[PDB]
Amino acid sequence: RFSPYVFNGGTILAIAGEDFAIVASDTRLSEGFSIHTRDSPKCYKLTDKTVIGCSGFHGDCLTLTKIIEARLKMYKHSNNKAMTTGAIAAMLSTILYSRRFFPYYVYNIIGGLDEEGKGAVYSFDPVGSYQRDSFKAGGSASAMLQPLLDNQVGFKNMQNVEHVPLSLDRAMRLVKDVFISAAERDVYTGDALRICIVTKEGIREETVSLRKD
Amino acid sequence: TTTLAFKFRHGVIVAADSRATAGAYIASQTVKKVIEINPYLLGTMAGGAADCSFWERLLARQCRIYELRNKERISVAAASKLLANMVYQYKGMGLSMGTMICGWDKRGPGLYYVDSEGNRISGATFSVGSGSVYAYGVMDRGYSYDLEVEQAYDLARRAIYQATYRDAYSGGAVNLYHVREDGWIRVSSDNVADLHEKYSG
Amino acid sequence: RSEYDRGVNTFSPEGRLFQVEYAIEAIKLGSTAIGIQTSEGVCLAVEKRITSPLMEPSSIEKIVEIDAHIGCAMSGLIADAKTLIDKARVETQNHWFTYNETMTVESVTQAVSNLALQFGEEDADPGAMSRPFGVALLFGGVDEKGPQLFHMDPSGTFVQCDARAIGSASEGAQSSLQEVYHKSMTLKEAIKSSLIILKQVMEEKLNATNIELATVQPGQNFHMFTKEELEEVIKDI
Amino acid sequence: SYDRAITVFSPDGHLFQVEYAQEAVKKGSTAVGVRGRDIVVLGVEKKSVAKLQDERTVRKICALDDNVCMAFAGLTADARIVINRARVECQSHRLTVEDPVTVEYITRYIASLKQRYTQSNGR
Amino acid sequence: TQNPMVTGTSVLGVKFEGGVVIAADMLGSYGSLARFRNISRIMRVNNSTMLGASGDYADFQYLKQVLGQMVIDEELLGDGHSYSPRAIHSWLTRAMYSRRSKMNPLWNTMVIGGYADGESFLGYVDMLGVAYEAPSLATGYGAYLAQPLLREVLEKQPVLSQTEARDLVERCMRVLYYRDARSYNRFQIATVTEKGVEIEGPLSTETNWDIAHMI
Amino acid sequence: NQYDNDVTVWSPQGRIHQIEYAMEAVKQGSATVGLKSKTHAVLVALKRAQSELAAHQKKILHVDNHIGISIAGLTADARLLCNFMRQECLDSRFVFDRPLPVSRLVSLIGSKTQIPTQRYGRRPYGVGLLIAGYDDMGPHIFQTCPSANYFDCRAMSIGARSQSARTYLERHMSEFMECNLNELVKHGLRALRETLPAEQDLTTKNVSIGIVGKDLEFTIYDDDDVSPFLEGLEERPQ
Amino acid sequence: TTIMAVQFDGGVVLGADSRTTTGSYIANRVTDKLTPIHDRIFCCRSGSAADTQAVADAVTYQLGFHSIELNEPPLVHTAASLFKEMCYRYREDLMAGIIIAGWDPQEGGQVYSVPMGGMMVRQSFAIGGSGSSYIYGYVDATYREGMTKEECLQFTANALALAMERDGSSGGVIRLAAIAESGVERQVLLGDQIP
Amino acid sequence: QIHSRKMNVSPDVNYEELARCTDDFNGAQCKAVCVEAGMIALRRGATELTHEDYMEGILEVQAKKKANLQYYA
Amino acid sequence: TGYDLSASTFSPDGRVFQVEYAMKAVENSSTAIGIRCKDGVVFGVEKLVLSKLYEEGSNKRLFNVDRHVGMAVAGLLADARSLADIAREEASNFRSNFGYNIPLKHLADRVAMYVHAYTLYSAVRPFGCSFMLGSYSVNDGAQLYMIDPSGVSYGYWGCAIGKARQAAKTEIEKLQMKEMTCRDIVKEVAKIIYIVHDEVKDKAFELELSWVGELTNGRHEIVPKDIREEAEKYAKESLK
Ligand SMILES: CC(C)C[C@@H](C=O)NC(=O)[C@H](CC(C)C)NC(=O)[C@H](CC(C)C)NC(=O)OCc1ccccc1
Ligand SMILES: CC(C)C[C@@H](C=O)NC(=O)[C@H](CC(C)C)NC(=O)[C@H](CC(C)C)NC(=O)OCc1ccccc1
C-alpha cells in the first residue's frame, strides 16, 4: 500500500550563547540505504535573526519551510514588523498541531537572537511542543550529540569546575566535534557541516567536511 | 509524569516534576507542567505533551475572553467544564491528556480533574500521571486538612521526589505552586538530586 | 443625496457613496469622547450623559477594555459598537494565542476595520452586515512602539492621532484640542486638558457622575476606570 | 432617505424601521420592576379579563430559569418566541458551563437575538 | 494510483557543460511482461526544459497532458515570460505532495533537466514529494546500478563536456540493460542546450556476452 | 436617468453610467504619479490628512518585493484589492517558486473587477491603482480603472489635479528612460508638485516615495526617509 | 478474454472469442466482445463484463453527441481518448482493458490499446485479455508489415484460435470484424483455424 | 476654446479632457464653464487660467460643489 | 420605453432592447477587419493610442484564444478579455477531454452560447463586445467566424466590426479573397484600415496585424515586425 512517510535522515543542532545562536546541520539526503544527495543542508534562514532546521521526511520538511516563509510575509504585511524568534516558535507549534491527525514527520529546532538580543533555541516535537533551551540536537543522530552539550555547555555531572560563559569560538569548535564524531557512528550522518551563526550583524554560513562514507 | 494537587485549609498546593520522554529517551528535564491560566487559576498537565499544551492554552484564551466579556473571572467548575467539553468532541481520536484545573473562586478553594477520556470530577487530593500511583501513597499517608503551610509544601515535595525515584518517566526538579485567595505563588523549584541528599539524609 | 442613497451598492453620479456618509452622520448622535496621546501614555475621556437617576451607571459602557494594553471609546449605535468591540477582544486574544505576543494598537484597529469594510462584500457571511456600521471607535493603547491612539470610522478608515474627538461636539472639541495639544504634554496635563475641553462642550456641569475617564500608560495596565479620582481630578481643576 | 427598509439609514442618521418597532412596545400593557435587597420584584397590569376567556393562557410574566424571571411588553406572539429561546439558552449555558446563567448573560443573549433580526431585511 | 499497472524502469540524468542529458528505455511492463516496447518516457516541456519519468505510465501521460496544457496556456499569453526548469520542478513537487496527502499518489519518479540563463538544472521528484537538485540523478534500480558510476566520474572531474557526458549515459544504460530485468535495449537520449530540447530516437547499446564462454 | 440605476442596465445611449460613476470616485482621491527608468520604477503620492493632529493617510502599499501599489479612490476597495494582490503573489512564490510576473498580476486584478461590472449585487470596485514592479522583462508601471481596463504606461498620474502632472510627464516622457534613480524620483515629485494647489508645497509629511528596482526590493520611503529625495529640489516655478 | 486488432492500410481487422466466465462456469458461450462504439469505430472489451458494458455505452453516448454537434465523422483518436479518460479517472473502480480500433478518414485505419491503467498507445497490432499472454510469440512472429485484409483476417483467426485452445477462460466462437471506408463486415468463425 | 479666445488661457489647459468631464452639457453651460473659470482665476488674482481653474468651473456650473469626504483619501 | 430596462423582458412588439443597447456600444468601438485568404485568415485592428503616456502594446485588441485559433475584439476591452478567457478555457477542456485541437466551428459555437446565456437573465447584462475567430488547419483549411453581442455566429469570407464596419466591408468586397495569397492580403488589410481610419477624428492610431495560415504552420502569431512595416508603407502610399 502507499506509505505516506519515509525517513530521509539528517541531524540538526542549535546552541544558544548570550549574544550568538549557532544552528548547524549535516547535508546528506538519504533514502533507504541509498544516498539521494550529498548536499541537502537542513538549516533554512527564515528571518535575519531566525534559522530553522528541519529533519525527517523531506517532502514534509520542504512544505513546512514554504508554509513558514509564506506566514512570515503574511505577518509582515499585517503587523508591519518581522515575526520575532519566539513568535515564529509559537506559530510553528500551531501549524504542526493543525495536522495532529496527519502528523508532519519533521523534527524542528528554531534558533535565533531574541528581542533582548540573547540567543534562544526552541525545540519542537513532530506535533508541536516547544521549550526554550540553551542547547538542543535533533534528527537521526540526536541521541549521540545531545549528551556532549550537556557535559560541556551544560557542565552537568561536573564538580569543582568554573562555569565560564560559552564563547562563539568555543561553541563553533563543539558544533564541529559533535558532528564529526556523529558521522563516525551514524550511517545517516556525514558529507558536509553547514553552520549558521546568528549575530547582531547577521547570519553567517560556514561549511566543514565530514566523512563521505 | 507526576502531578499532585491537594486542597488543605490554607489554600491548594499544586506540584509537578519536570521530565518529558520520547519513548525511552528523555526529551527534557526542564518541562513546565503547570499552565498559569489566570492570576487565580493554575492547570497542571500530564499525558501527551502537545495535546495538553495546546488545549490548556485554548482554555486560557477562552477564559480571558470570559473575564473581559462578563467582567468577572471564570469559575473553576466552568473552566473544568469548558476543557472537558472541548476534549469530549475529539473522543477515540487518540488525544492523550490528564489535567487538574485548580483555583480560588467565589465558591471557595476548587480543584478539578479533567481527562481526555471525558472524566471530570472534583476532589480534595488528586495525583495524575505515570507516577500518580506512587505520589498518591505518600500524599495519602500524611495528608491532613489542618496541615501547616510549610508542612503541606514538604509533603508535596516528598511525594513528587519519592514518585520520581520509582517512576522512570517521572524525574527532574519539583515545581511547587500555592493557590490561595490572594492568587497563585510559585513557592520554589528544587532539583531531585539536591532533595535526594536532604530527604535521604 | 437626491436618490442613489437606497444602497451602498448604488454609486452617485458625482461618484460619492451615500449610506456610508449617512452612517458617518449617526456618530454625531453619540456623546463626545476625547482621546489624547502623550509619551507618558494615552488618556481617554467620555460624557456618560446618564438618561435617568434610576438606571445603573455601569450598564452604559462608553469606555471598554479591549485588552490590558488597549482601551476603546465608542460614539454611535450601542449595538453596532458591541459587535466591533467583541471582534477586537477575540482578535487580541487570538493574536496572543497564535503568536504569544500582545497585538499592536494599529493592528487591532486594522483588524476591526476589516469587518467594518464589509458593508456589502457579497461573499463573507451572506445575510450579515448588509449596511455600514454607525460607530466611530477611538483605540488608545501602549504597544512596543509606545503610546499610540488610533481613530476608526464607519467606512473602515483608521489613522494615528496625537489628539482626537468623536461624537456630538467632536468638531468643537477638535478645534480646542489643536490649541491645547503640544508634543511634551504629560499624561496628567493631558487628563486635565481633556476634561476642561469636555466641560466647555457639554451642556451639563462636569460633575463626577457626568464624566467617565480612562488612562493607559506603559508602567501600569489598562487602569482605564479612574474611580473616585473622577471627583478628585475635577475638584482640583 | 426611507422609513421602509430595516437597513436604509436616514440623512439625519436613523434606522426608522427599528424605531417604528419601539412603538409596539409602548402600546403593550404596563410592566414595572424594582431591585430589592433580597426581593427583586416585577409588577404587571391590564389583566383585562374578557368574561368567557380563561386567563391561565395569558402569561405576561414568564420565568426563564430558576434564578431569572422576565416580564414582556409588546406583541404577545413575538414575546413567546424570545422567551422560549432564552429558556433554551439558560439550559444550554448549564450544559456548556455547569453554573447557573447570570442575569446579565441572559439579557445579553436576548439582546443578541433581537439585534440579529434588526441587522438584515427579510426579518 | 494505489497500485501501479504498466510501469517504466530507470531514467538517468547527468548535467554537462552547457546543458543536461536524460536517457530512458522505451519499454512499458505489466509486471514481468514488456507489453509495450515502443513508448517514449521523456517529454519536452517548453524549449528550456525536458522531463523523464519512471513508474506508472498512465500517471506520466496524465502529467504530460497537464504540464503541456500549462505551457500552451503560457504561450497563448505571449507576454515574454516562460516557466523556468526550477519552476517546473516546484510545481511537480507541490502536485506530488498534494497527491500524497490525499492518499491518492501519482506513482512516478521524475527527472527534470533544463538549461536556462547559462545554468543547467537536474531535479528529482519522488511520488512522496521528496525533491532535490543534483549534479547526477538516477531512478528505480538505476540509482543503485548507475549513479555510482556517474558520481565517481563527476567527483573526479566536476564539469563534463557534452560528448563525455553522453558517453557516460550510454555506458550506464548498458549496465542497466545487463542487470535490470525491466530494462530494454531501446533507449532514447534527450539533450537540453541553448539550441533547445532534442530527443534522439531508438538507440541500442553494444553488449559483450563473452563471459558466457568462461563458465 | 432611469438607465443609471444598476451596473446590469444598459443606457439607451449605449453607455453604462454606474461604471463611469465609479471612475469619478477615483478622481476624488489625491494625485499619485508613477514613472519608470530602464532599471527602476518609482511611485510618488501626496498624502492628505483628515485632521491636522492626525497622521497623513497611507497612499502606497507593498504587494511583494517585486510589486508595489499606489492608492486613488475608496480606501475600502484598495484594502480589498491589495489583499487579493498579496495572496496571488505569495501563491506564485509557493506554487511556482518564481516572483509573479507583474503583467500577469495586472491581468488577474482586471479579471476580478469585470465581474462586479457585468453582474448586479456588488459595487464596481471604486479604486484606481498605479502598480510599479521589476520582473524578468524589466520595470513595469500599470494603471487600473473601475471599468476593468489595465494600461501599461511609461509614466501616469491618477487622481484629483492629475492633468497638470500628466502634462509634465508628456513633456518629460523621453528623458525618463536614461535618468538615474535620484533624477527619476526628482522628476516624479516635480510632476506631483504641479498637481498641488499653488499655496501648498511638498513636505516630508505630505509626500510618500516608493521605489522598486533591479537591485532594490520594493521599498516605501516616508517621513525622514523621503528627505534625501525632497532635498536638492528645483525651487517651485513662479 | 482474448481480443486482437491488426491495422491494414485501408482499415482494421478486429477479432475476439465468445466466453464470459464466472469462476469455471461459462455464463455465455456466445458473447459478442466486439461492440460498435460508432459507425466505423468498434471496441473489443476484456476484463469485467459489467464495467466494460457500462464504459462502452457511456462512450457511445458521448461520441454520438460529439458527432451530431460537430456534424463530422468521429476520429478514432477521440474515441480512444474518451475511453482512456474514463479508465484513468475510475482506475480503482473499473477492471476493464479495451482495444479501440476504427477507420477515420483523416488518419485511416488505426488500433489503440488502453490497458487497465488508462494509458493509451497506438499499436500496429494489439492483443488483450487472459489469452493474450499465450499468443504473444505468434503475434510478434507472424506479423509482417503490409499484410492484406485477407491475410490480417487469417492472422487474427489463427492467433485467437491458438490462445483460445490454451486459455480455459477463452473458447467457443471467434467473432471477426473488418472496418474500412466501405464499412464493417462481421464474420463468425465456428472455431476454425485448428492447428 | 471659442468662448475662451478673448481670455488669457494658459497653453497647458487641455480642452479635450475638460470636454470628456463635461458629459451632457448644453453649449451655453460649456460657455458658462469658461466664464466662471475666468472669475475663479480673478478671485485668486491669477494672470492666466490653469486647467484646474477650468475644472472648478465645471463643478460650479453643475452646482455640485467639492470637498474632501474621507472614505476616499 | 420602460420595457427597455430588463434583458429578461421582451418588448410588446417582440424584441429585447437590452441586447440592442449592447450592440450600439460595439458600433462606437474602433474598427477591426479580418479577411479569409485561401492560405489562412489575416486580422487587423485600428487600435487607437490615447494620452501617448501608455506604452506601445497597451490595451491590445488582438488575443490568442488557442495556438491555432485567434480572436479580434471590438467593444469594451474588459468584456472581451473575459470572453477570451472563456474561449481559452473551452479550447483547454476540448483538448483536455476530446484529445485533439478544438475545431474552430465548435469553439465559436461554445463561446457564442456563453454570450447568449447573458442575454436571457436579468442579473447579468448582455456582453457588450463583438469578436471574430480565425484559425488555419490542414483538415478544415482556413476558417473565420464572427460572434455579435447577442451571441449569433456565422461564417464570413471577410468581416469588419466597429464604427466603420459598413465602410470597411465595401472595401473588403473588392479584394479577391478567395484566391489571394495571405502575404499580399496582409498589405490589403493595412490599406483597408487606413481608408476607414478617419485619423483626423480619431487622432493617433496603432495598427495591429495578426496572421494564421500555411505560412504560420497553423499558429496565430502576430505578423512579424517589418512585414507589418511594409504593409504600413503600402497603405500610406495608397492613401496619398
Ligand atoms: C509536558 C508533559 C505533559 C509531558 C509529560 C507527561 O507525561 N511527559 C512525557 O514524557 C510525554 C508523554 C509520553 C510518555 C506519551 N512525552 C511526549 O509527549 C513525547 C516528547 C515530548 C517532548 C513532546 N512525545 C512523544 O512521545 O510523541 C508524541 C507524538 C504524538 C503524535 C505524533 C508525533 C509525536
Ligand atoms: C468483458 C467480458 C466479455 C470479459 C469476461 C470474460 O469472460 N470477463 C468476465 O466475465 C469477468 C471475469 C474476469 C474478471 C476474468 N467475470 C464477470 O463479469 C462475472 C459476471 C458473469 C455473469 C459474466 N462476475 C462479476 O462481474 O462479478 C464479480 C466481479 C465484479 C467486478 C469485477 C470482476 C468480477
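Just so it is clear, chain B uses Swiss-Prot numbers, and the residues here are 60-260, in order.
For all residues, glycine too, the Cβ spot is worked out from N, Cα and C.
Counting every protein chain shown, 27 other Cβ atoms lie within 10 Å of the Cβ of B:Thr60 (active site, nucleophile). Here Swiss-Prot flags B:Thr60 as active site, nucleophile.
As a published mutagenesis entry, B:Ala108 to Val appears in Swiss-Prot alongside the note: Displays high resistance to the bortezomib, a proteasome inhibitor of the chymotrypsin-like activity. Long-range C-beta contacts of B:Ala108 (mutagenesis position), restricted to its own chain and to partners at least six residues apart, with a cutoff below 8 Å, comprise B:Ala79, B:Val90.
What Swiss-Prot says about the mutagenesis result for B:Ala108 to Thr is this: Displays resistance to the bortezomib, a proteasome inhibitor of the chymotrypsin-like activity. Displays high resistance to the bortezomib, a proteasome inhibitor of the chymotrypsin-like activity; when associated with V-109.
Summarising the annotation, Swiss-Prot assigns bortezomib binding site to B:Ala108. The secondary structure of B:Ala108 (mutagenesis position), as reduced to three states from DSSP, is helical.
Looking at Swiss-Prot, the entry for mutagenesis of B:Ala109 to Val says: Displays high resistance to the bortezomib, a proteasome inhibitor of the chymotrypsin-like activity; when associated with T-108.
Following the DSSP three-state reduction, the secondary structure of B:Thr60 (active site, nucleophile) is coil. Between the C-alpha atoms of B:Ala109 (mutagenesis position) and B:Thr60 (active site, nucleophile), the distance comes to 14 Å. B:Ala109 (mutagenesis position): 23 other CB atoms within 10 A of its CB, across all protein chains. In sequence order, B:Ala108, B:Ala109 are the recorded positions among B:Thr60, B:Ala108, B:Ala109 whose C-beta falls under 8 Å from a C-beta of chain A.
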